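Okay, so here's the structure we're looking at.
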Amino acid sequence: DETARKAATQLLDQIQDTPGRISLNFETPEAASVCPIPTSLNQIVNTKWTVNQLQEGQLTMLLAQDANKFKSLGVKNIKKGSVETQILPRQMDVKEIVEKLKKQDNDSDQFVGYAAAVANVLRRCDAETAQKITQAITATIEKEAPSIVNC
Amino acid sequence: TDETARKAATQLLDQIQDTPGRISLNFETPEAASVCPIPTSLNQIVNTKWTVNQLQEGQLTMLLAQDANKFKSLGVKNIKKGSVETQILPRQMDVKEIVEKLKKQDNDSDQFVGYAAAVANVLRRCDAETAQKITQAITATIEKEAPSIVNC
Amino acid sequence: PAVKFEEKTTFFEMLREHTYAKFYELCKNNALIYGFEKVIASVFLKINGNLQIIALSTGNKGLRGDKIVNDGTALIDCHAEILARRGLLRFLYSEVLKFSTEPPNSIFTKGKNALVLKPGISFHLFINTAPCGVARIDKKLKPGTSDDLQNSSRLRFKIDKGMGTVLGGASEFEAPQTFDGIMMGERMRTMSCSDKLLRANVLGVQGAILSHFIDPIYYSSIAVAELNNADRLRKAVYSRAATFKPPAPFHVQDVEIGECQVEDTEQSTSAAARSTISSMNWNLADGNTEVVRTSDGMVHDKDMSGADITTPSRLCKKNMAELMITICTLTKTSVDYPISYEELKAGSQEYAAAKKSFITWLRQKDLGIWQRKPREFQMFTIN
Amino acid sequence: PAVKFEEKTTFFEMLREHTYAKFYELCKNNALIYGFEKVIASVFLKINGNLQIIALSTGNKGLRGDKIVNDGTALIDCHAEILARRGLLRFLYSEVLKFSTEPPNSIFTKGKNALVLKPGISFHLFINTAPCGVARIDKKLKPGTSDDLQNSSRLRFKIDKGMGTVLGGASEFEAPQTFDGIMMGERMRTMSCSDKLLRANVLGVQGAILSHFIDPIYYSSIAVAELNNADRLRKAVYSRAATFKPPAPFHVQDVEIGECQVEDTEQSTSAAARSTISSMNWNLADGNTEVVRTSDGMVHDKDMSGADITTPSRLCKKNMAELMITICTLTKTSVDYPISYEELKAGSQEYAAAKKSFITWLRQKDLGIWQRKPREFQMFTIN
Ligand SMILES: O=P(O)(O)O[C@H]1[C@@H](OP(=O)(O)O)[C@@H](OP(=O)(O)O)[C@@H](OP(=O)(O)O)[C@@H](OP(=O)(O)O)[C@H]1OP(=O)(O)O
Ligand SMILES: O=P(O)(O)O[C@H]1[C@@H](OP(=O)(O)O)[C@@H](OP(=O)(O)O)[C@@H](OP(=O)(O)O)[C@@H](OP(=O)(O)O)[C@H]1OP(=O)(O)O
Ligand SMILES: [Zn+2]
Ligand SMILES: [Zn+2]
């Protein structure tokens, strides 16, 4: 037991002496073991940047700072229409779809129910599989009824 | 405060309960008329021989029960006017170019309402034998291409 | 009790008090309508200082999209003001018949080319809450910016589920609603009560079909049980079309709004009783109450075996058309035999032209797009 | 007061200890916020072996239904982990300003098409307890039916004046929210913090407006004190959207999930200490604390010994937009005029496409409907 408690006391001091700032004793395996960080978060980069300049209230100072020394960023903002994506369909459950996709008296409903079931099956499908279902349905329609669909 | 104002207020409060929905504003005394100040635009007092009490509940039923001879004419006639949209009454006959288009087209940002409408329209026109071949076919395509969505 | 200090506001409270007083009298016959006081509206007839309630109705929901029908047997909108107007239409049909049998007994007199109200007759609308749409989307004293005011005056529409309205921005929803699309899942857009009252004060409350017989009829006053309610309701109801110039005989009615200055109905209107799904309507013409299930827009009842059955409401398109056909057949008015509901409505050149002008003017002045229902709603033949 | 058991996984322990220490340090300046720490969240900036707290916040309630506003001056959601994100947004705005003047001092650098975070700099989020929604189960979420396994991933949302979190799409929630609907008492739905953390892990924490300047920024880790919740927390915030593939600039961040060995969750401030209504937040960019009333999302203060003053929060939409325009004017990046808050957020092409794709993918995968707020919440103009 050497240097372990001497490393730990620094972390114990930070939580009481410097609230909000944490410094981890690295480059020393004995001192590094007191508070091991996850390997996914171990992004050690030799940057010239340091955290010491994060002054509290920096936004207040920068706003009152003179506008002359605020050089441009280059970017430029343009509006775009807020797409009125009103949620178009009245959703129905999967257990609901199976029955109405199975009924045989569809003509009495003028095939409204079966087509609605097909639509909501298509709506919940991903773009690739929905498109492939679309081509498949068009193909079987063109195959079975060339008389009605003149192609 | 004033006894006349109190009397008029009691009159209206009692009239609320004696015959709900029927109101008779005070006009027998100009001071008593102040209990219910009519708005300036609504105070169009005019002399007329007709009165409220001549309205009876269920008068429509009473008038329908009368004989057809008692009823006079108004010297008018009703003429049909073809709507600006000349499309036929049942939209089962979707325009052929349209229904082929929404089936062949790819951009389904309408969220498949158009494709479903086209499918319903082609289903309706097909013969009963052709319609059933089509709809088991669509069922099989649905159960084969996207089974995670249908078989819950 | 009917608590009001009878000073400076009484007339509109008398509109409020007599509306609820009549409601509870109706509950004495059919207690089933208990709890419907959440959103209630009524129409009064005024003569020389005398009042008589003409139509009474309640409701805050509409027809669901999957329950639409092409035969006109379903009530598309079941809001309190809309059903109050429909009951007023039924009373107007009754009054037209009364003129047809005894002109002295009726409210109508023969004008230049149509029936005209006798002098002194006025119709007043009362609503216990602000009508949905523009009249409700603001309650602050001032908006500050004029732009946020003008987008606050844009036309709004309801949807088949929910008790609010959605801003129908310009160049949006220009695609006509389709019968197949709504049945496929698309939500049915119906115009908000504020814009419907704007239409009522522009084109009259009598509607297209009654315009065959009578001159346009306008609400003399619109009363709401909300304390401030002053500028916002004016803006929503009259001012948006105050610069519009409808063709003759139609005109924009400078309707008056008076406020129920005490007992404003907010707690009884904005909580608890929203669980109900059934609306009811009463009118002087029939004298009895009818309860309509709003979800499917039809009145349901128990059969002789105690099971649920359905039947069209008396305020539906089909029932109104049948009533008008009965009016014509009793009055000896010649009509074409094969006609549809819209063809009969289109048969009023003046009203149709005024409505088209109003919609086009709303288009040009970018108040929004008027959400017309699919034509299949009105293609059904009646006789 | 005292940490325990070093040499274990304790980086998250240090985050918890320093969050509490910073909160207690902010207590001395403002004694009003004593006892708020029941539900506290914070964001830390990490660089190599140096840690710095940049956002700290408190609160477990949200905006009331009848106190909603259209000018964007009210804080719609005042939960601890959300106000922390808003404080982080303000800090990022300050850092953009610092880059505008002092490139070597700021955390940002000029990238290919937008500002890119400096190498080695990362942000870490800490929450006192489990995020509301999927991450926590106490009552009625227990086995017995296999279909409840779907509910272990389905979206959940909050309700104004409601408690806990309720599942979506039962009977009423499959309908858009409307301003005039929430007015008069429709329940306003706000997505749970678990789902909002999922959105933060998918589309980034910078939001739509700040995406104009900077590339997406993701939390490197999310720490929750509550023990043994790590598996469920990972499922709630990362795993259930892992298969999603957003557009090129975005990606689903595999957030590290950590927990503190010493912890407590009995503190929930719901009749636990005093049922606190107000909330507090602190940003390093501002350097001072702020207290808002979650019932209305406004800062309430007193002056001249006799007045109650309503003031918008620095985290509100109006203040964020004002800061945005101030940044643009200071940096001379021209912006269109007039422009609304909705238009400005929609102006970010990449972020809008990613958000639409994410919501659509959530809907398709039967996770739930993302409950968007009414458009009237963000239609206000900015100038
Ligand atoms: O229900 P109401 O408000 O009483 O008015 C309804 C109807 O509105 P809804 O669809 O909301 O029920 C139609 O209005 P649209 O929505 O179709 O525009 C229609 O108007 P059109 O006939 O022009 O289509 C017509 O109003 P009007 O009486 O002016 O013809 C109609 O009344 P009916 O229900 O009696 O047809
Ligand atoms: O910070 P939050 O409380 O989570 O607020 C967000 C934020 O909106 P603000 O910028 O107003 O804070 C979102 O915006 P971005 O992430 O896109 O920047 C988003 O807004 P949009 O989806 O409309 O862009 C969303 O709003 P919604 O709930 O409607 O999805 C939500 O706001 P809420 O706080 O209202 O949940
Ligand atoms: Zn309404
Ligand atoms: Zn939460």
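Residue numbering in chain C adheres to Swiss-Prot, whereby the residues present occupy positions 113-495 in order.
Keep in mind that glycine also has a Cβ here, set from the backbone N, Cα and C atoms.
Here Swiss-Prot flags C:167-492 as domain 'A to I editase'.
For C:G184 (mutagenesis position), the Cβ neighbour count at a 10 Å cut-off comes to 23, with all displayed protein chains included. Here Swiss-Prot notes a mutagenesis experiment, C:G184 to R, with the remark: Abolishes editing of clec-41 RNA, leads to a threefold reduction in expression of clec-41 mRNA in neural cells and impairs chemotaxis.
For C:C305 (Zn(2+) binding site), the count of additional Cβ atoms within 10 Å of its Cβ stands at 32 [all protein chains shown]. Secondary structure at C:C305 (Zn(2+) binding site), taken from DSSP and collapsed to helix, strand or coil, is helix. Residues or ranges marked as Zn(2+) binding site by Swiss-Prot: C:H191, C:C244, C:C305.
Long-range Cβ contacts of C:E193 (active site, proton donor) within its own chain (separation 6+, distance under 8 Å): C:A153, C:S169, C:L237, C:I239, C:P243, C:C305, C:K308, C:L309. For C:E193, the entry in Swiss-Prot reads active site, proton donor.
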Cβ packing number for C:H191 (Zn(2+) binding site), 10 Å threshold = 27
Request  = Would you mind checking how many other C-beta atoms are within 10 angstroms of the C-beta on C:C244 (Zn(2+) binding site)?
outcome  = 29
Note = Simplified DSSP label at C:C244 (Zn(2+) binding site) comes out coil
Query = Could you give the Cα-Cα distance between C:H191 (Zn(2+) binding site) and C:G184 (mutagenesis position), in whole Å?
reply = 18
Note = Filtering the recorded positions C:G184, C:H191, C:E193, C:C244, C:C305 for a C-beta under 8 angstroms from chain D leaves C:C244
Ask   = Among C:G184, C:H191, C:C244, C:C305, the recorded positions in the record, which have a C-beta under 6 A from ligand 3?
value = C:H191, C:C244, C:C305
DSSP-derived structure type at C:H191 (Zn(2+) binding site), helix or strand or else coil = coil
Message = Take the mean position of the Cβ atoms of C:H191, C:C244, C:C305, the recorded Zn(2+) site. Which other residues of that chain put their Cβ within 8 Å of it?
response = C:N172, C:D189, C:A192, C:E193, C:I194, C:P243, C:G245, C:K270, C:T277, C:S304, C:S306, C:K308
Ask   = Between C:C244 (Zn(2+) binding site) and C:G184 (mutagenesis position), what C-alpha distance do you get in Å?
value = 24
